[PDB]
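Asker: Have a look at this one.
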Amino acid sequence: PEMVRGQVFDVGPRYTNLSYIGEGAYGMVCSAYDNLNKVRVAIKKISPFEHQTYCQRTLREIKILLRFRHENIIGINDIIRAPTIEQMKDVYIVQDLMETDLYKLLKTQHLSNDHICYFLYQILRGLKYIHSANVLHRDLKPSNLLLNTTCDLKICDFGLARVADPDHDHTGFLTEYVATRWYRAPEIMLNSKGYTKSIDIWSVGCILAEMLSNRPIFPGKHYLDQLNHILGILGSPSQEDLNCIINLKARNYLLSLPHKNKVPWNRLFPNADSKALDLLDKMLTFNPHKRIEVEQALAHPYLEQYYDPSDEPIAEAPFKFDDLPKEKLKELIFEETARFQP
Ligand SMILES: *[C@@H]1CCOC(=O)c2c(O)cc(O)cc2OCC[C@H](O)[C@H](O)C(=O)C1
């Protein structure tokens, strides 16, 4: 049984010659040689079975990814686990081996405008498919975007995904939220549970800004500070957009703030393509009802060299799926992974 950096990675004998890559949520990611297909692959170790929310995230991702099939979504090629529930302690997910992720790339590489445009196209193309299944990714960020050696992009990690539920999106002010802080839409902190598609478009807008400058556009340090960063750039919301926020605590918090001027996008990004900044503005719109939707974004002039709706496929059907004890959830993970046995 091979080990990498002092930890057991029990995937043989099909997968050998392991090398560290990085970290998933419940375990590390390695590369390995696939002795059957004769190519190196990526493998993620998942040890979820102690914690019920861990089991939730693992099951959710497996259920979605076994149904999804799209060029810009990384799939599941194989799942490795013990033959019996009694013996199963870890699960290993085998996926295509990519070359890097966008978080790592942006730490040292400046992107040409042609790279930015192609990455953004591919993000939106994958997102079109996800949203067409009535699913929200809910944690889009550079570390969840993988790139191969020719800059083809795939979206990773559906562990926070949910079915869209816009009729039950409303909540109170300062409602706690799980997804990554820097990519949270402003309404998360005001009145939203993040159950509508507009939550993902905001995150893509954050990713676009970060590709233009190699730095996060809104790097808040804590829950409410994230909103201060956003308002520091967008400026104060209009009366119309405030009137859309019926919750009094949220509205009165915004009314308590001094007026803030909008920072022009071309001041923040003086080298950027003007069409890219127009699309950026529409993705980083404060009012989620006015925010651009994924199919509109694909049709934006910035993406004209790539846009082709006949080559931007959608899901066959809407996706349908916690008080579930982890013992039922481990049982459910066991059953969901049976198709890859032996
Ligand atoms: C994605 C989990 C799968 O990640 C990978 O397959 C992966 C490959 O193939 C190559 C490289 O360079 C990195 C990879 O993932 C790193 C981890 C990733 O950023 C994220 O944390 C995930 O776990 C989601």
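We number chain A the way Swiss-Prot does; in order, the residues shown are 9-329, 334-354.
This entry, so its header tells us, was determined using X-ray crystallography, 1.6 Å.
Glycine is no exception: its Cβ is also placed from the backbone N, Cα and C atoms.
Annotation source Swiss-Prot lists domain 'Protein kinase' at 23-311, citing sequence analysis. Per Swiss-Prot, the feature ATP binding site maps to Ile29, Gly30, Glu31, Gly32, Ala33, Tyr34, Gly35, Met36, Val37, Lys52; the stated evidence is experimental evidence. In Swiss-Prot, a mutagenesis experiment is listed as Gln117 to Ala, annotated with the note Reduced affinity for DCC. Strongly reduced affinity for DCC; when associated with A-123. According to Swiss-Prot, the mutagenesis experiment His123 to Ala carries the annotation: Reduced affinity for DCC. Strongly reduced affinity for DCC; when associated with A-117. What Swiss-Prot records for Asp147 is active site, proton acceptor. Swiss-Prot gives this note for the published mutagenesis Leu155 to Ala: Reduced affinity for DCC.
Describe the structural context of each listed feature in the structure shown, including burial, neighbouring residues and relevant distances.
Answerer: Every protein chain considered, the tally of other Cβ atoms within 10 Å of the Cβ of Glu31 (ATP binding site) stands at 12.
The DSSP secondary structure for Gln117 (mutagenesis position) is coil.
Secondary structure at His123 (mutagenesis position), taken from DSSP and collapsed to helix, strand or coil, is helix. Just so you know, the Cβ of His123 (mutagenesis position) picks up 15 other Cβ atoms within 10 Å once every protein chain is counted.
In the three-state DSSP scheme, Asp147 (active site, proton acceptor) falls into the coil class.
In the three-state DSSP scheme, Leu155 (mutagenesis position) falls into the strand class. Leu155 (mutagenesis position) has a Cβ environment of 19 other Cβ atoms inside 10 Å.
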Asker: Out of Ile29, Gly35, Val37, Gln117, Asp147, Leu155, which recorded positions lie by ligand 1, with a C-beta less than 6 Å from some atom of it?
Answerer: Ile29, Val37
Asker: Please report the distance from the Cα of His123 (mutagenesis position) to the Cα of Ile29 (ATP binding site), rounded to the nearest angstrom.
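Answerer: Checking the Cα atoms of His123 (mutagenesis position) and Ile29 (ATP binding site) gives a distance of 24 Å.
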Asker: Quick one, can you pull the C-alpha distance from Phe329 to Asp334 in angstrom, nearest whole number? The 4 residues in between aren't in the model.
Answerer: 12
Asker: Which one is it, among the recorded positions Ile29, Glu31, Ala33, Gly35, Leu155, that lies nearest to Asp147 (active site, proton acceptor) by Cα separation?
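Answerer: Nearest candidate: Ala33.
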